[PDB]
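Heads up, the thing below is written out as structure tokens.
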Amino acid sequence: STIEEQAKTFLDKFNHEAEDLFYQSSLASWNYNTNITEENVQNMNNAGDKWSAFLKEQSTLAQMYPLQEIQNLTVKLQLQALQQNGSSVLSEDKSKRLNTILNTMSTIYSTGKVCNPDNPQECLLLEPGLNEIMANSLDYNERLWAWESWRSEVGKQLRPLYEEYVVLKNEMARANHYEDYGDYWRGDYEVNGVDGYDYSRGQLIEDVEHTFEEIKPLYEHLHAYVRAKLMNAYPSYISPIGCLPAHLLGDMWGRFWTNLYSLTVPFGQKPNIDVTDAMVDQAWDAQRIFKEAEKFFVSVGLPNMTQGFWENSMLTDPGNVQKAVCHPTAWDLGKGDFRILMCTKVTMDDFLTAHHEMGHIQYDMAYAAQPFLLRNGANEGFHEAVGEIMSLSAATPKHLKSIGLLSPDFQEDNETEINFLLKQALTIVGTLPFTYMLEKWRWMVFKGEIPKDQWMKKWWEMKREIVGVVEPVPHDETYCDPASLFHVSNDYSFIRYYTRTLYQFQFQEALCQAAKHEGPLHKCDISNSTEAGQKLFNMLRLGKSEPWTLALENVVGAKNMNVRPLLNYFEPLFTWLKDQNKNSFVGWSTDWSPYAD
Amino acid sequence: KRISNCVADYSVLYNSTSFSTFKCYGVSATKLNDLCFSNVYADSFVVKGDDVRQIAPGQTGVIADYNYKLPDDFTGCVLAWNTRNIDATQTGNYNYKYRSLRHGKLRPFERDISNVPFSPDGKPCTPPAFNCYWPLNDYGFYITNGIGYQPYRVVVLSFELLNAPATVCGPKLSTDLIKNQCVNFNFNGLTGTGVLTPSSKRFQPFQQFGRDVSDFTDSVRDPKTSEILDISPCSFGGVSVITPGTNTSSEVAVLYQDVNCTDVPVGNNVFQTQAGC
Ligand SMILES: *[C@@H]1O[C@H](CO)[C@@H](O)[C@H](O)[C@H]1NC(C)=O
Ligand SMILES: *[C@@H]1O[C@H](CO)[C@@H](O)[C@H](O)[C@H]1NC(C)=O
Ligand SMILES: *[C@@H]1O[C@H](CO)[C@@H](O)[C@H](O)[C@H]1NC(C)=O
């Protein structure tokens, strides 16, 4: 009858129709994901386009409802979500031009390959082949050539596309009354009108800078230690006071630093924390790993999994004619259909990834009772943070002792403790400066603090300044290295991983608060105690009905982003880093480079 | 659905169909045979898993309210069983639609099969109009679907007991006969007390209950087996004491003035006389 009653009517019809429509879209997606074939991708763009067009066409009706009339916040956020046109509100030529340029990126970067200079037959793509060698190879020339060729073959093909991309994306942001696409990213945490649970857009930059100022000394010490260990592993290559080459960090761009463990192991004469060999010993398959993950979920208080997951989802690499992608992805589909794609091997990393995606789908099942477009995280980072909570809790020795591997007489000396702390710290720390530099660099590229012919010089200068990484060879304006990364060329922001990392230790402390935790934060396991279960569940289901601020103050009792849980987690390891690097230099020099000498 | 002149025993019910949910809210669940049904309404339908509990007395749901309303007034049973395979398909069975939203809840024992767009303002307009929004949204019923919308087949038997010719009314177990005994008897709802014997009286086939010049019931047909039973009233006598003079002695003897020496409860010796025992 009234404005809000008919708004609720339209939004509930939207729920009851978008349920089936997005379920059909995700069914086509899942058919493509479990079977890569042209018929599957032709199914994928039918219902997916029908879903995007459904959103636009029902936004043309939701925009007729004025937004500044609903006093409530539950349905006002639904109206906000439906009234957001997405990426279809521009001029007719330029909107489709930006879309087809993004599609061209997603094609060329993913299907690109590099070829042997002396043999134009040896050609291989990025994953696998290039990431496995630059994670374990000891050859400078091989890693350097792969690192150069991946950014040469497709980085050039992405540079003019990125040049058009920044302009068209900024035009789209301006058409949606945003400052830039950096402001669009800052607009993901944009709650309004609450007066106390509110959060601005520039405050995202404020918080990121202020909470990375504390990371900077810890990351400086870790960078000093990894440079010393790279001296140990790759002698006569790097300056003792300089930065690090970009092809010695385990991955393509220096994002993940876990692979350095084989060459940055503190005390190798001690039992290994990696339990992949133990998992091979008992001849486990994927099914046993996933069932043990579900059992650990039951132990902390989260429910079992439904029939659809074990009846529909793909769990092992096919290999045969029904070839399919194997990236670990959680899939929210509605109708009780919450799926996971992982081609799982017998690996400890795969065990923690299984826990990661189990946590994602448990989060999805918890918030499944939400309205359809509120069937998502309160913000972007909480999904990833909740997923990583289970990996972080399961990685502790307190969980491996209860798994069944690692016979239950495990010592508690500081040696393996420090080893595990450093092994986790490589990834946890070294992903933060890269996130900071990438997010700020893209923010100011979209904002305009970099002239369009200065992208690479500043990008690598702040790889040196923030991350302490030097490109081994000079780069002209021809290439595009940031666009040669998965998240830049596939429309994904990167600050969500920073939020994941900080909320990860925040939720660690929160879940150890009620779990009668006795030692420091590193040994804490959330297993066998269900109180952490409901303490995380009073998070696990709110969705976008309430802001992340109310949810975060209910979880940890804090109002703003904080990394102090991480600092206290690594503080004994921080002292260990300070003690070990007394014969080396703590810091990095941005003037040194392998091509500058 | 109305059923007639039968038992509806639960044991035979179990073999034909197995109910994941088998609960009578308004009546006894197990004794579906005991209850004497008249104009029973056995209401069969298919709903998603969450809608199974929604359609139940004491719990009001939009799917329940606007499709098949269950207020507390009826006495009835919810019987749900898993029919995911038949009611769902990988392509998706859009056969079933739910009225997720409607102006008002259905009246008791009221049906609406209408597919007309719901009017948020309360004034129905054409389906192409933006203002009118359709209430019937297709079920999400897939083989791939999870328990959230998994199909289940539910029948609610809502009935007004003895509000019509009684039709589903379990025949109780019969203590068929007793011979030459003063007991109580029930000829198919005809209860009395007396001694029962076989009856050598040829009742006209159409009539089953007898009567006498004394106006009492000589005989009546057994319902379970159409054989006639003679009825006689139970023995009643007047105990009368014989004694010599109390001065002469203290011994006595008793006379039962109209019964043979059989039925006396019983004194060492008994002697049957034309008078009595
Ligand atoms: C009732 O059924 C029993 C079982 O066969 C049979 O012996 C009896 O004659 C039947 N009586 C009537 C009246 O149908
Ligand atoms: C009982 O009988 C005795 C002897 O015949 C007699 O003496 C007595 O008076 C009698 N008493 C009565 C109450 O009849
Ligand atoms: C009592 O029983 C005897 C022997 O069975 C029988 O002759 C007599 O008729 C019975 N009494 C009556 C009143 O029928």
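Sequence positions for chain A are given in Swiss-Prot numbering; the residues included correspond to 19-615, in order.
From the backbone N, Cα and C atoms, a Cβ is placed for every residue, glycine too.
Within 10 Å of the C-beta atom of A:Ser19 (mutagenesis position) sit 12 other C-beta atoms, taking all shown protein chains into account. Swiss-Prot lists A:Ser19 to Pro among its mutagenesis entries, and the accompanying note reads: Increases slightly the interaction with RBD domain of SARS-CoV-2 spike protein.
According to Swiss-Prot, the feature domain 'Peptidase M2' maps to A:19-607.
Cβ contacts within 10 Å of A:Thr27 (mutagenesis position), excluding its own Cβ and spanning all protein chains shown: 21. According to Swiss-Prot, the mutagenesis experiment A:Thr27 to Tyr carries the following note: Increases slightly the interaction with RBD domain of SARS-CoV-2 spike protein. In sACE2.v2.2; increases interaction with RBD domain of SARS-CoV-2 spike protein; when associated with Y-330 and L-386.
Among the mutagenesis experiments that Swiss-Prot reports, A:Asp38 to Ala is described with the note: No effect on interaction with SARS-CoV spike glycoprotein. Secondary structure from DSSP puts A:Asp38 (mutagenesis position) in a helix.
For A:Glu110 to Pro, Swiss-Prot lists a mutagenesis experiment annotated as follows: No effect on interaction with SARS-CoV spike glycoprotein. Secondary structure at A:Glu110 (mutagenesis position), as computed by DSSP, is helix. Long-range Cβ neighbours of A:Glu110 (mutagenesis position) (same chain, at least 6 residues apart, Cβ-Cβ under 8 Å): none.
Secondary structure at A:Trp477 (chloride binding site), as computed by DSSP, is helix. Around the Cβ of A:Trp477 (chloride binding site), a 10 Å sphere holds 21 further Cβ atoms from the protein chains shown. As annotated by Swiss-Prot, chloride binding site applies to A:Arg169, A:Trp477, A:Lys481, with the evidence given as experimental evidence.
Residues within less than 8 Å, Cβ to Cβ, of A:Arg273 (mutagenesis position) and separated from it by at least 6 positions along the same chain comprise A:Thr449, A:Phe452, A:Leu503. Annotation of the mutagenesis experiment A:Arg273 to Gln in Swiss-Prot: Complete loss of enzyme activity. Does not affect amino acid transport activity of SLC6A19.
One mutagenesis experiment named in Swiss-Prot is A:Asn330 to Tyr, and its note says Increases slightly the interaction with RBD domain of SARS-CoV-2 spike protein. In sACE2.v2.2; increases interaction with RBD domain of SARS-CoV-2 spike protein; when associated with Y-27 and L-386. Around A:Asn330 (mutagenesis position), taking its Cβ as the centre, 22 other Cβ atoms fall within 10 Å, counting all chains. In the three-state DSSP assignment, the secondary structure recorded for A:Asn330 (mutagenesis position) is helix.
Annotation note: A:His345 (mutagenesis position) sits in a coil segment as assigned by DSSP. Long-range Cβ neighbours of A:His345 (mutagenesis position) (same chain, at least 6 residues apart, Cβ-Cβ under 8 Å): A:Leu359. Quoted from Swiss-Prot, the note attached to the mutagenesis of A:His345 to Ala states: Complete loss of enzyme activity.
The Cβ of A:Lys353 (mutagenesis position) lies under 8 Å from the Cβ of A:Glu37, A:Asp38, A:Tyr41, each of which sits 6+ residues away along the same chain. Here Swiss-Prot describes A:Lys353 to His, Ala or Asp as a published mutagenesis experiment; the accompanying note says: Abolishes interaction with SARS-CoV spike glycoprotein.
The Cβ of A:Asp355 (mutagenesis position) has 27 neighbouring Cβ atoms from other residues within 10 Å, across all protein chains displayed. Under the DSSP three-state reduction, A:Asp355 (mutagenesis position) is assigned to coil, being neither helix nor strand. Listed in Swiss-Prot is the mutagenesis experiment A:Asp355 to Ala, annotated as follows: Strongly inhibits interaction with SARS-CoV spike glycoprotein.
Taken from Swiss-Prot, the feature active site, proton acceptor applies to A:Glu375, supported by sequence analysis. According to DSSP, A:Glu375 (active site, proton acceptor) is assigned to a helical segment. Using a 10 Å Cβ-Cβ cutoff, A:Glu375 (active site, proton acceptor) registers 24 neighbours.
Counting only same-chain residues six or more apart in sequence, the Cβ atoms lying under 8 angstroms from the Cβ of A:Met383 (mutagenesis position) belong to A:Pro321, A:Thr324, A:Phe356. Secondary structure at A:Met383 (mutagenesis position), taken from DSSP and collapsed to helix, strand or coil, is helix. Per Swiss-Prot, mutagenesis A:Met383 to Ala is noted as: Slightly inhibits interaction with SARS-CoV spike glycoprotein.
Here Swiss-Prot notes a mutagenesis experiment, A:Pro389 to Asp, with the remark: Increases very slightly the interaction with RBD domain of SARS-CoV-2 spike protein. In sequence order, A:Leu29, A:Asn33, A:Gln96, A:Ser563 are the residues of the chain that are 6 or more apart from A:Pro389 (mutagenesis position) and have a CB within less than 8 Å of its CB.
What Swiss-Prot notes for the published mutagenesis of A:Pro389 to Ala is this: Slightly inhibits interaction with SARS-CoV spike glycoprotein. For the recorded site, A:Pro389 (mutagenesis position), the DSSP three-state label reads coil.
For the mutagenesis result A:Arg393 to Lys, the note given in Swiss-Prot is Increases very slightly the interaction with RBD domain of SARS-CoV-2 spike protein. Long-range Cβ neighbours of A:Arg393 (mutagenesis position) (same chain, at least 6 residues apart, Cβ-Cβ under 8 Å): A:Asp350, A:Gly352, A:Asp382, A:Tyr385, A:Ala386, A:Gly561.
Summary of the chloride site environment: with the site residues A:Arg169, A:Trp477, A:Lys481 set aside, the chain residues having Cβ atoms within 8 Å of the Cβ mean position are A:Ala264, A:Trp271, A:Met474, A:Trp478, A:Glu489, A:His493, A:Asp499, A:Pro500.
Fewest Cβ neighbours within 10 Å among the recorded positions A:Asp38, A:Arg169, A:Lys481, A:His505: this applies to A:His505. The closest partner of A:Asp355 (mutagenesis position) among the recorded positions, by CA position, is A:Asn330; the full candidate set was A:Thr27, A:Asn330, A:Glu375, A:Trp477, A:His505. By a Cβ separation below 8 angstroms, chain B lies close to these of the recorded positions A:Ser19, A:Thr27, A:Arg273, A:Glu375, A:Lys481: A:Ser19, A:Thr27. Straight-line distance linking the Cα atoms of A:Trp477 (chloride binding site) and A:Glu375 (active site, proton acceptor), rounded to a whole number, equals 32 Å.
When the recorded positions A:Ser19, A:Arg169, A:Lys481, A:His505 are ranked by how far their Cα is from the Cα of A:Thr27 (mutagenesis position), A:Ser19 comes first. A:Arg169 (chloride binding site) falls within a helix when secondary structure is assigned with DSSP. In terms of C-alpha distance, the listed recorded positions A:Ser19, A:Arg169, A:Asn330 place A:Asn330 closest to A:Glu375 (active site, proton acceptor). Recorded residues A:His505 (active site, proton donor) and A:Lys481 (chloride binding site) have their alpha carbons 17 Å apart, per Cα-Cα distance. Checking each of the recorded positions A:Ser19, A:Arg169, A:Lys481 against A:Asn330 (mutagenesis position) by C-alpha distance, the shortest gap belongs to A:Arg169.
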